[PDB]
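Asker: One structure is given below, represented as structure tokens, and several questions about it will come after.
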Amino acid sequence: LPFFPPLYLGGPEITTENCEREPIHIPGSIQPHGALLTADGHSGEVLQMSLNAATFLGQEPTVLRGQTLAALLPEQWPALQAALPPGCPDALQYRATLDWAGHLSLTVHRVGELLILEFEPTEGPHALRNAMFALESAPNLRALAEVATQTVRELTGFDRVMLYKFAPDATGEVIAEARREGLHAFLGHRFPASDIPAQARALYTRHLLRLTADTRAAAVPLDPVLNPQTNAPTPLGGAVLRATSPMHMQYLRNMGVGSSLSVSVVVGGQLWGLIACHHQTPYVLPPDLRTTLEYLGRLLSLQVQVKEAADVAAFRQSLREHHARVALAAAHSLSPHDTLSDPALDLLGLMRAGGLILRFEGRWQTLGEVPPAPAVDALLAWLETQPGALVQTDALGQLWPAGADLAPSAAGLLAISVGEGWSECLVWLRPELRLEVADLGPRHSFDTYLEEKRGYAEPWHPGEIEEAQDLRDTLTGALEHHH
Amino acid sequence: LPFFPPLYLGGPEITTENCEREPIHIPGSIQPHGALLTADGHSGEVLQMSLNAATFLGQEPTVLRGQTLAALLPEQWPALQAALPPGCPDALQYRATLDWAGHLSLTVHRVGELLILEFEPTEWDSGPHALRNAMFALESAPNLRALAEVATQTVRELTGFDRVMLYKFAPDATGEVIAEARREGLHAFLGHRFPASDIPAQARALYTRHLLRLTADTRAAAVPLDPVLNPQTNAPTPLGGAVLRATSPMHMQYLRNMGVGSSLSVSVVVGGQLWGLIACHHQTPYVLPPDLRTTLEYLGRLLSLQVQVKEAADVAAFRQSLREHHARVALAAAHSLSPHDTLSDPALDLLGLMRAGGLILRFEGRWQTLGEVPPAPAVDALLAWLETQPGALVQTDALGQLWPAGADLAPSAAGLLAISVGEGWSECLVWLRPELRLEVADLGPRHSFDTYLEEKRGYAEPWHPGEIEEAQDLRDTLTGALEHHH
Ligand SMILES: *C/C=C1/C(=C/c2[nH]c(/C=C3[NH+]=C(/C=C4\NC(=O)C(C=C)=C4C)C(C)=C\3CCC(=O)O)c(CCC(=O)O)c2C)NC(=O)[C@H]1C
Ligand SMILES: *C/C=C1/C(=C/c2[nH]c(/C=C3[NH+]=C(/C=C4\NC(=O)C(C=C)=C4C)C(C)=C\3CCC(=O)O)c(CCC(=O)O)c2C)NC(=O)[C@H]1C
């Protein structure tokens, strides 16, 4: 839906009912650990300041306003414009160090008509270089995820560093963690989509790093709050010193988090996940170290893509070698009920399933954790209704309404008709999804995730549905031996 | 084929006839701008040295040999093993700075049983925002070429190399300079293409795993290892993953003949595949320091990512362009009158759709041309040949090969793309492309460029998959405008 006006333009209260619609990109204020100016793209006339900017740079409130950047930044003003040519993206950032009244770090980016400048204080090197090689030589996605979080924590000294991976449905999961000895084990925890809303996700896809240095600090407004050019909200979406959403700063406080920081991992223009960081006390990470994190953000964006592709390939291999061992016994031997229900074949483990139903020559027969006998009959009745020679679902209760009661033993379904109709068929079953534990916050969020996944099960990997289809073909080929 | 033994084990001469089989990974020697040691994976006993190593570190020839790394590197020896656990890949590299008799930069990697250590002098250099800004520039570049320019430009600004080129491989393993950044007053290599054999198999393969190698002085003498063989196995010490590995003699010739004193190249890898190189040249010898090489290595991988992004974005907007064009064709196809009138209209630009030099149309028994097309009697003979072919779609980069008797009509129409509108090839439509041609600006590039053109004799610009895809979708939609004409 269309986001509401900001609080400073008669906008409504950002409650937990409508926070999907917070204009997080135009808070009209910054964090107090730095300063911020805006200026005309062409003229270089300074138009807005953060109130602290006067004190932070070492000049006076209305002497800066209505002044050329040519004057303020004689060395940088020309080189700045070379780096940020008119009409360039807002994602593009030029950086430089300065001398005043101390050493400052200037970070500039352009929002079409308006230049936006961020000032904050500034000032062995093989930590990154070695980590780069470590990431690359890690054997799988988990191992990569561990090296990432471990490294980031070693570099930053954050209390908690987690790699937070998004799922198809926009829900999150902590797949690796690195924390200080004596802390909550967030590893494994999953959280709903709404905990990181649309506009937040969208913004994190273009601008790949944002932080909250002090979760208790007061925001520093811009003066004037609006851009004199257009009389419009100044978009700070691509500014590191942008004021964090009040609603989120609550979440952080309730976790006892003083400082936060997150780095986007993007794969194929898609927000794959975050390196989320926490400190229980406020902590301003210096610009040169943030830069080091930014490199990892993108080195990881690459290796994530490589390792997932390598992992799926070796997983696909495993299913194909398994599929062969099945077809070996299928051409061979005797009745299928005898052969396929053999533990040596492990026909369950093929589709990492909790239960398995087989019907052959009119008889049905089970293996593993399967619903009560009368229900199994009613299920095979329902299967005969369905078109095609393949069915699947993460939550059977939804697709088969009258089979909602048999969710605990068999929430997930994967079915294949061997011959025609569903007379000769084969059916896998998965339990209702279940995870362990270790209002506003994670304890409530974790519970509301489990509520959303009520009656749902572990979803089927495409390669499992693909190999299941190839098994329909090869197992049809061992019916003339039995007919 | 199986590579020959190295020169130092009675191996044959690496001539230009058999250089595909040079064991480039085991030269048994290093470059003189650094030093090199090998040691036991478990014990840390030093087994081999480069002859200069004694002088370079500040100890004596046979005092180092048969010594623990625990003694030599008390601070590093433990942390080293933590970073390089037994059985880890040879691609994995641990780095650290030292103090002796000066500041050294140690770079270690493991080849299973054997640890290999590289020493070379170091420093802080340059300030640090050059990379950080370049990272953002690459990302915000609008297309592959623009990205390529920013890369080469940046690399040159950082290194001060005389020439920096982004060298992109093609499907057939041939190369092409797609961007260049050189010093004012130099050979314009931009555009030049070179054959596959100029960078052979084992070279390519090695450059896919170890993503950077250099030649600091093209005239310098190699420094051998003593002993040349590994005492463990009595085997060639593989230096493939060592920066100070001695460059192939055969390649150092190539560089000398171009007047290149120093070379350096960084692999760009996309999907486990060697996409291309950032190739650098200096006309005088030039040792690039380790901390600056590291900066180049980051770009090597930032670029590996953006190349993949920008190519995917470029193909997507190109695919869009063909689809909007395809629509404008089908708009006039349902409409109007005879197809010969409609399709041969310049406003439609049925040529430009498939970026073709010539175009043949046949409809209701008559054939009709547009643009640069072979002589009339040949066109008849071509349509005869087309009727032989199965399916409703033909393609080729070099028609002369697939249609032997049509080899003579290569200059006007080397490339072919055909689609039968109805059935058979009675009602059909055929695009033609000229023989591939590029401009100019023994052993070296001048000969290589010419031998590339020789290999591409009778060949044409190949058809983008999306052009062959949209051509197939045009068969369907244009069949749908035949009941209007029948
Ligand atoms: C209904 C609105 C809600 C609010 C929305 C919201 N959230 C963010 C930014 C983040 N929210 C996150 C959620 C988590 N962080 C964690 O550490 C954990 C568990 C350990 C969870 C579930 C995260 C990770 C971020 C990233 C930012 C950061 O880590 O510092 C925003 C936008 C913040 C901004 O950029 O200004 C918004 C609007 N959060 C909710 O949970 C609901 C109630
Ligand atoms: C028959 C053997 C040949 C020899 C093979 C060869 N080449 C290399 C390394 C390279 N060769 C390259 C060829 C070019 N470099 C250029 O700059 C241009 C045009 C401007 C061409 C055509 C390139 C780019 C490399 C990369 C290395 C580098 O740039 O420094 C090796 C192995 C080198 C090593 O790592 O030891 C070998 C064996 N070159 C030939 O042309 C043929 C005759």
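Numbering starts at 1 and runs along the chain as displayed.
Placement of Cβ uses the backbone N, Cα and C atoms for every residue, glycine included.
When I checked Swiss-Prot for this same protein, it listed these features:
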- B:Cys19: tetrapyrrole binding site (BINDING)
- B:21-89: domain 'PAS' (DOMAIN)
- B:143-307: domain 'GAF' (DOMAIN)
- B:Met250 to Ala (Swiss-Prot position 259): Binds PCB (in vitro), but difference spectrum is altered (MUTAGEN)
- B:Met250 to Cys (Swiss-Prot position 259): Binds PCB (in vitro), but difference spectrum is altered (MUTAGEN)
- B:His251 to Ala (Swiss-Prot position 260): 100-fold reduction of chromophore-binding activity (MUTAGEN)
- B:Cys280 to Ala (Swiss-Prot position 289): Binds PCB (in vitro), but has aberrant spectral properties (MUTAGEN)
Asker: Filter the candidate list B:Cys19, B:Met250, B:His251, B:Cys280 of recorded positions, keeping only entries whose CB is under 6 Å from an atom of ligand 2.
Answerer: B:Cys19, B:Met250, B:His251
Asker: Quick check on the gap: how many Å separate the Cα of B:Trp100 from the Cα of B:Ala101, given the 2 unmodelled residues in between?
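Answerer: Spanning 2 unmodelled residues, the Cα-Cα distance equals 4 Å.
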Asker: Fill in the CA-CA distance, B:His251 (mutagenesis position) to B:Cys19 (tetrapyrrole binding site), as an integer in Å.
Answerer: 10
Asker: Would you identify which of the recorded positions B:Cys19, B:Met250, B:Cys280 has the most other C-beta atoms lying within 10 angstroms of its C-beta?
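Answerer: The most densely surrounded of these recorded positions is B:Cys280.
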Asker: CB neighbours of B:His251 (mutagenesis position) within 10 A?
Answerer: 20
Asker: Give me the Cα-Cα distance between the residue listed as 'tetrapyrrole binding site' and B:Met250 (mutagenesis position), rounded to a whole Å.
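Answerer: If we compare the Cα positions of the residue listed as 'tetrapyrrole binding site' and B:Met250 (mutagenesis position), the gap is 8 Å.
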Asker: What counts of helix, strand and coil residues does DSSP assign across the domain 'PAS' (B:21-89)?
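Answerer: Here the numbers are 22 helix, 15 strand, 32 coil.
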Asker: Need the DSSP three-state call for B:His251 (mutagenesis position) to compare against my parser.
Answerer: helix
Asker: Fill in the CA-CA distance, B:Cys280 (mutagenesis position) to B:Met250 (mutagenesis position), as an integer in Å.
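Answerer: The Cα atom of B:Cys280 (mutagenesis position) is 18 Å away from the Cα atom of B:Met250 (mutagenesis position).
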Asker: Since the deposited structure skips 11 residues after B:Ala441 and picks up again at B:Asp442, how long is the Cα gap in Å?
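Answerer: What separates the two Cα atoms is a distance of 17 Å.
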